[PDB]
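Inspection log for the structure reproduced underneath, given as structure tokens.
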Amino acid sequence: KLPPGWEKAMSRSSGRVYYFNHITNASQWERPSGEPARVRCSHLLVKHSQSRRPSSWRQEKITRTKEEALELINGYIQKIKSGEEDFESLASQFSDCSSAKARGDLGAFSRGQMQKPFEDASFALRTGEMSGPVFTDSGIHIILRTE
Ligand SMILES: COc1ccsc1C(=O)O
Ligand SMILES: COc1ccsc1C(=O)O
Ligand SMILES: COc1ccsc1C(=O)O
Ligand SMILES: COc1ccsc1C(=O)O
Ligand SMILES: COc1ccsc1C(=O)O
Ligand SMILES: COc1ccsc1C(=O)O
């Protein structure tokens, strides 16, 4: 079987299967490898006008739309996956979370502490894996599980 959240799917690329995780929104060509009491994650948050607090250290008033936020997230993911930029450099420069100053590190946490969509994605990632866009009331996240 595939690990939690993962499904094999048909891409629209010359009949090639890919794998998609409906908990983390990760997608990849490769079959995924393979739950802990705690995980350690970093994240990059992009807030939008419908965030719980449309404000960050980067911008006193966050006015971008949710759609615009998702396009930003998608672009960061593209740059991370291509190697053009590192997750940590992008989090430090562009995350609307205060954790940006710590390269997005949130430390370790248990189930029952974080916003549930964030928690669920985090615990479905294996160490070293990165999520796709994860939506919470804070905004849209890229999550990297580091331990
Ligand atoms: C719109 O693009 C999609 C959607 C499902 S798979 C796929 C692809 O391009 O491989
Ligand atoms: C406790 O070990 C497990 C089980 C699935 S994920 C995972 C991990 O720690 O990466
Ligand atoms: C294309 O539409 C999108 C995309 C992300 S959010 C959103 C909306 O309509 O709010
Ligand atoms: C979660 O928030 C964090 C994490 C590291 S720094 C910081 C802050 O708020 O200053
Ligand atoms: C408690 O919720 C927090 C705090 C920092 S990030 C975050 C999340 O759910 O991702
Ligand atoms: C996070 O997005 C939210 C939350 C409350 S309403 C809303 C929206 O997109 O309109």
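What you see of chain A is 6-39, 51-163, where the numbers are those given in Swiss-Prot.
Heads up, header says this was done by X-ray crystallography, 1.5 Å.
Positions of Cβ are set from backbone N, Cα and C atoms, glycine also.
Sequence-distant neighbours of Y23 (mutagenesis position) (same chain, six or more apart, CB under 8 Å from its CB) are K13, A14, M15, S16, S32, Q33, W34, listed in sequence order. Per Swiss-Prot, mutagenesis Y23 to A is noted as: Reduced affinity for KIF20B.
Under the heading domain 'PpiC', Swiss-Prot lists 52-163, citing sequence analysis as support.
According to Swiss-Prot, the mutagenesis experiment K63 to A carries the annotation: Loss of peptidyl-prolyl cis/trans isomerase activity. No effect on the interaction with IRAK3/IRAK-M. Abolishes IL33-mediated increase of IRAK3/IRAK-M protein levels. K63 (mutagenesis position) has a Cβ environment of 24 other Cβ atoms inside 10 Å.
Reduced to three states, the DSSP call for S71 (mutagenesis position) is coil. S71 to D or E appears in Swiss-Prot as a mutagenesis experiment; the accompanying note says: Loss of peptidyl-prolyl cis/trans isomerase activity, nuclear localization and cellular function.
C113 (mutagenesis position) has a Cβ environment of 22 other Cβ atoms inside 10 Å. Under its mutagenesis annotations, Swiss-Prot gives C113 to A the following note: Loss of peptidyl-prolyl cis/trans isomerase activity; decrease in DNA repair of double-strand breaks by homologous recombination slightly less efficient than that observed with wild-type protein. No effect on RBBP8/CtIP.
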**Message:** Which secondary structure state does DSSP assign to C113 (mutagenesis position), in the simple three-class scheme?
**Reply:** coil
**Item:** Cα-Cα distance in Å between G39 and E51, where 11 residues go unmodelled
**Value:** 12
**Fill in**
Summed over the domain 'PpiC' (52-163), the DSSP helix, strand and coil counts are 39 helix, 24 strand, 49 coil
